[PDB]
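As structure tokens, the structure follows; a few thoughts come after it.
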Amino acid sequence: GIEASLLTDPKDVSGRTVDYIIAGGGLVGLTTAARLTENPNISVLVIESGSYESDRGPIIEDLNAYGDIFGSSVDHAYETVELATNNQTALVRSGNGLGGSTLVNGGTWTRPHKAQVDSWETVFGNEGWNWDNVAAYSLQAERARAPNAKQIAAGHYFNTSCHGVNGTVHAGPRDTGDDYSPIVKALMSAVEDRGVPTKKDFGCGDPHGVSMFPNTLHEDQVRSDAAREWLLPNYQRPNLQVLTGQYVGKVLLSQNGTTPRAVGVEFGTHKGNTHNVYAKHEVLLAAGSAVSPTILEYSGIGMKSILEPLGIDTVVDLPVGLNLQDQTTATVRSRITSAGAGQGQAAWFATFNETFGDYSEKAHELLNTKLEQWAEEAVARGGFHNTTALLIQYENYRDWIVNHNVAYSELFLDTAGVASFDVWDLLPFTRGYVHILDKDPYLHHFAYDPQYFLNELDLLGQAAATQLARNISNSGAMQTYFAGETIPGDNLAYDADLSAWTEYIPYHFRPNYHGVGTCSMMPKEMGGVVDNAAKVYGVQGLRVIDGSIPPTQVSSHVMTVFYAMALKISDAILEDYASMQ
Ligand SMILES: Cc1cc2nc3c(=O)[nH]c(=O)nc-3n(C[C@H](O)[C@H](O)[C@H](O)COP(=O)(O)OP(=O)(O)OC[C@H]3O[C@@H](n4cnc5c(N)ncnc54)[C@H](O)[C@@H]3O)c2cc1C
Ligand SMILES: *[C@@H]1O[C@H](CO)[C@@H](O[C@@H]2O[C@H](CO)[C@@H](O[C@@H]3O[C@H](CO[C@H]4O[C@H](CO)[C@@H](O)[C@H](O)[C@@H]4O)[C@@H](O)[C@H](O)[C@@H]3O)[C@H](O)[C@H]2NC(C)=O)[C@H](O)[C@H]1NC(C)=O
Ligand SMILES: *[C@@H]1O[C@H](CO)[C@@H](O)[C@H](O)[C@H]1NC(C)=O
Ligand SMILES: *[C@@H]1O[C@H](CO)[C@@H](O)[C@H](O)[C@H]1NC(C)=O
Ligand SMILES: *[C@@H]1O[C@H](CO)[C@@H](O)[C@H](O)[C@H]1NC(C)=O
């Protein structure tokens, strides 16, 4: 089976040459490996820290066991710095194994607002990265199933024109085999009372209001992790090799002629027991947004003000590890009546005004007047290096909000015996960083600082969104089932105002684990690390292709984006292969 095919001994590859080395066998890594190896003459080696997990059992395969895997060997559990918002360390869940974070995630399959992806071309100068182009790739990756009568009656709506049916990633309604909870329709009715839409297909381009959604699972409900979807069908390809249990530590650079060329990687599990393997064509970094930037830094590709004090020679000076964009999540949970019983998830994608309610005018005043101050402050905190280019990102967000009314927050509802919202401000203005703190890759000593709540509007937005989830949990049809709040519950007066919520929130949140931007795809002069083909600036035969690369957040779950971008980048790669045969 697949297990017997996987390599575990470094000696099997040490000193050898393949066409492409992919660091990280996660979402993008395996999708790309599969696409590239469709040409039998193209050799690919995937190097993954973890191992195969897809047949472990429900802790991986059942999405309703979400979270049980946290803390295990399948969770990197990356620790943040001591955060300035609350003087505590936070844990960033991140999948360790073939499939990466697809092994541990919530399976939610939704797309951004069209204006967000369009702006990657029109504001960030990434030619051809507009909604229509990327959506073509997303449709191609997708193998969606329409809902049945029961799933529709629960609240599903599926636009046949917005889903591919013949692709690779299996997606369809979550259905545990219970009856569906009326709470999902109750939430729809409550927001409909306030003029908010419902049942909009969150895969069509306008994610707004309260809807259900597909999940990344097979019809039989097995998790469609990236390994199950892209590796398991294809592992018998002799041109596709996968080494497990090893970390890529750095990219090997040959400094001929005017520019450095990536010629391979070093890999291992501890200093002093490493090996090299070489790439004839390219090295491709896909170790995740927390990790691929550090791999560049260990290699001498990063900021001189970071690398030099650590004793690393800066071979290419780039703002690697800046522009880190993760969201904050908080919880509102209530007990329900017995009549609320049943399965179901849904989410409110809430606009800026829906989020802020009566604070709207004031929040808009901040958005209109403080952008330059905020960018200056974020730059002074080391979240970004160029104030002008950050101000552009911020004017972009304010264009999204004011001229396109994009979803600003997400109130994610779970049912199955409670009414529980996990709530996050989708569009943080804060910018953080990740940087190495030692030169030994295998020590894994790094400062990952998302700078949660260090921008005032992010704290105000989060507070308003979480307050709104309490509000909506006991409004309209929701009052049919509401049987008392259990979180915050006694920890925060039920009549708390917005200031009281801003005081509570820094002590009651978690990372959302949606971190992007650490090797941003945008022009070099805007602070970018890669071009519109994901090539690292000033290095030949080196790409960063994973969640490090999106220059902005999106009002979406990211899988749809990341499978699309993997395939799009894979075409660019294959075009270069065909050009230099
Ligand atoms: C808890 C959680 C819940 C989520 N929920 C959802 C959801 O409901 N919907 C949705 O769309 N998205 C969700 N996501 C996001 C999505 O899962 C990730 O954004 C996506 O998997 C990232 O793709 P990637 O290829 O960038 O990195 P990953 O998929 O993280 O892959 C990176 C891979 O590299 C490996 N690795 C790390 N360091 C090294 C190294 N030095 N050498 C070799 N290999 C290395 C890792 O072990 C991992 O396998 C969630 C994420 C998390 C953590
Ligand atoms: C996380 O922990 C931090 C400490 O590790 C907290 O920071 C400290 O917070 C206290 C208040 O709780 C501040 O103390 C005040 O200091 C000012 C004057 O500050 C100025 O003078 C000193 C003297 O050299 C200088 O260090 C400062 O930078 C200022 O220039 C007094 O006027 C106050 O009455 C009070 O004493 C600390 O200054 C501050 N920083 C430290 C100790 O380095 C921080 O608030 C904690 N964060 C959270 C969310 O809890
Ligand atoms: C279905 O998708 C098509 C094509 O994008 C779009 O034209 C139409 O408005 C959608 N209808 C609904 C109700 O989503
Ligand atoms: C949002 O609220 C402001 C008032 O605070 C109003 O000027 C604006 O038109 C509203 N925007 C939308 C998209 O409804
Ligand atoms: C800073 O950003 C602006 C906007 O992108 C750009 O015009 C300028 O070239 C950048 N500064 C540097 C030093 O490149």
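Numbers in chain A come straight from Swiss-Prot, and the residues shown are 25-605, in order.
Using N, Cα and C of the backbone, Cβ positions are placed for all residues, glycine too.
Experimental mutagenesis is annotated in Swiss-Prot for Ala58 to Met, with the remark: Fills the deeply buried cavity in the vicinity of the FAD binding site, making the binding state more stable and thus contributing to stability. Neighbour list (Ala58 (mutagenesis position), Cβ cut-off 8 Å, at least 6 residues apart, same chain): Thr192, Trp254, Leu255, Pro257, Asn258, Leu264.
Under mutagenesis, Swiss-Prot gives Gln164 to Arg with this note: Does not affect stability but causes a twofold increase of the enzyme's specific activity; when associated with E-591. DSSP classifies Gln164 (mutagenesis position) as helix under the three-state reduction. The 10 Å shell around the Cβ of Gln164 (mutagenesis position) contains 17 further Cβ atoms across the protein chains shown.
Here the Cβ of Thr298 (mutagenesis position) has 19 other Cβ atoms within 10 Å, regardless of which shown protein chain they belong to. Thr298 (mutagenesis position) carries a strand DSSP state (E or B). Experimental mutagenesis is annotated in Swiss-Prot for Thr298 to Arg, with the remark: Stabilizes the enzyme structure by the introduction of new hydrogen bonding.
There are 23 other Cβ atoms within 10 Å of the Cβ belonging to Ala314 (mutagenesis position). In Swiss-Prot, a published mutagenesis experiment is listed as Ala314 to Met, annotated Fills the deeply buried cavity in the vicinity of the FAD binding site, making the binding state more stable and thus contributing to stability.
Record note (Swiss-Prot), mutagenesis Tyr531 to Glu: Increases significantly the enzyme's thermal stability by introducing a new salt bridge near the interphase of the dimeric protein structure; when associated with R-112. The unchanged residue is displayed. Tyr531 (mutagenesis position): 11 other CB atoms within 10 A of its CB, across all protein chains. In the three-state DSSP scheme, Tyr531 (mutagenesis position) falls into the helix class.
Less than 8 angstroms from the CB of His538 (active site, proton acceptor) sit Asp350, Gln351, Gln577, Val582, each of them six or more residues away in the same chain. In this structure, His538 (active site, proton acceptor) belongs to neither helix nor strand by DSSP; it is coil. According to Swiss-Prot, the feature active site, proton acceptor maps to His538, an assignment based on experimental evidence.
Residue environment of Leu591 (mutagenesis position) contains 22 other Cβ atoms, counted within 10 Å of its Cβ in all protein chains. The note that Swiss-Prot attaches to the published mutagenesis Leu591 to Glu is: Does not affect stability but causes a twofold increase of the enzyme's specific activity; when associated with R-164.
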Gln164, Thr298, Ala314, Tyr531 screened against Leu591 (mutagenesis position), Cα within 10 Å - retained mutagenesis positions: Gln164
